[PDB]
Amino acid sequence: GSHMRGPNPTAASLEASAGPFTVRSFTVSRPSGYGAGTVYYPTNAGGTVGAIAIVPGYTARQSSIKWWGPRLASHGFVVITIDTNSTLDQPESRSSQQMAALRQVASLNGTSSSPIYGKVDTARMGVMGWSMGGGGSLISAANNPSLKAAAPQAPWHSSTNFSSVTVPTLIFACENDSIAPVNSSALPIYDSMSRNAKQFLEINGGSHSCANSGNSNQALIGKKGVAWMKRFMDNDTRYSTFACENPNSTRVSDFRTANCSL
């Protein structure tokens, strides 16, 4: 049950702004259980690809997280980026809306008129998001253990105990985060998970927006995000090296992993 699409990656090629596959996008016409959606898909991937739903933080919109659209989609995924019903939605609401976006992607996969008909393996899904949307991503993983992977960024939740989570979980953390401090949010969430493949990448002198569109580490962050999603959503062991690697870089202030078999 492996699903290998594309060429054998290299560090240099995963650090590039774009993967091998051409990306098109469209706006969701009638959003079902969320505010608005942009869908990114690869035009000719060679086989069905998994879907990733990405949710912003409090007051934020699609622009905060938009870069992940092409970065992942060009490596063979369907990515939906959402605006929430209200810019002031809390983490549990952000999780329900994340799962509704995945449901409507499974829907547009069965929709002869949609540009993604037949394009999706609906049994291969992942979740990502920023701050309260990263908290929602961890709530989606805890409630839906069939999800293949989770890669939240600068995660925010009112509770740090995610000990139930069995989904392979990569947490991007920002060293200088004053909004969701690492010592009280990202690290405690990471320390709670003992039943899963997990990783903690912390960006040297990073602010709260250190993994957002236009950050100064899209090379490293993008490489790690694609690696983690290819390893765990496709069971593609070509990406085991990149997924589990402790990057030798000054751009990283901390790195931890567990159950990440090479």
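All positions are counted from 1 along the displayed chain.
Keep in mind that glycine also has a Cβ here, set from the backbone N, Cα and C atoms.
Copied over from Swiss-Prot:
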type     : residues                            : note
MUTAGEN  : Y58 to A (Swiss-Prot position 87)   : Displays increased enzymatic activity on PET bottle. Displays decreased enzymatic activity on PET film and on BHET
BINDING  : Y58, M132, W156                     : poly(ethylene terephthalate) binding site
MUTAGEN  : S131 to A (Swiss-Prot position 160) : Loss of enzymatic activity on PET bottle and on BHET
ACT_SITE : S131                                : active site, nucleophile
MUTAGEN  : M132 to A (Swiss-Prot position 161) : Displays decreased enzymatic activity on PET bottle and on BHET
MUTAGEN  : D177 to A (Swiss-Prot position 206) : Loss of enzymatic activity on PET bottle and on BHET
ACT_SITE : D177                                : active site, charge relay system
ACT_SITE : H208                                : active site, charge relay system
MUTAGEN  : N212 to F (Swiss-Prot position 241) : Increases activity towards 1-naphthyl butyrate
How many angstrom lie between the most widely spaced Cα atoms of the poly(ethylene terephthalate) binders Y58, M132, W156?
10
Which ones, of the recorded positions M132, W156, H208, have a Cα no more than 10 Å from the Cα of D177 (mutagenesis position)?
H208
According to DSSP, which kind of secondary structure is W156 (poly(ethylene terephthalate) binding site) found in, if we only use helix, strand and coil?
coil
Given the mutagenesis positions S131, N212, and counting only Cβ atoms in the protein chains shown, which has the most within 10 Å of its Cβ?
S131
Spatial separation of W156 (poly(ethylene terephthalate) binding site) from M132 (mutagenesis position) - C-alpha basis, Å:
5
Could you name the residues, excluding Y58, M132, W156, of the same chain that surround the poly(ethylene terephthalate) site, i.e. Cβ within 8 Å of the Cβ centre of those residues, in sequence order?
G57, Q90, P91, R94, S131, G133, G134, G135, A180
Out of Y58, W156, which of the recorded positions is least crowded by other Cβ atoms within 10 Å?
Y58
Distance [Cα-Cα, Å, rounded] between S131 (mutagenesis position) and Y58 (mutagenesis position):
8
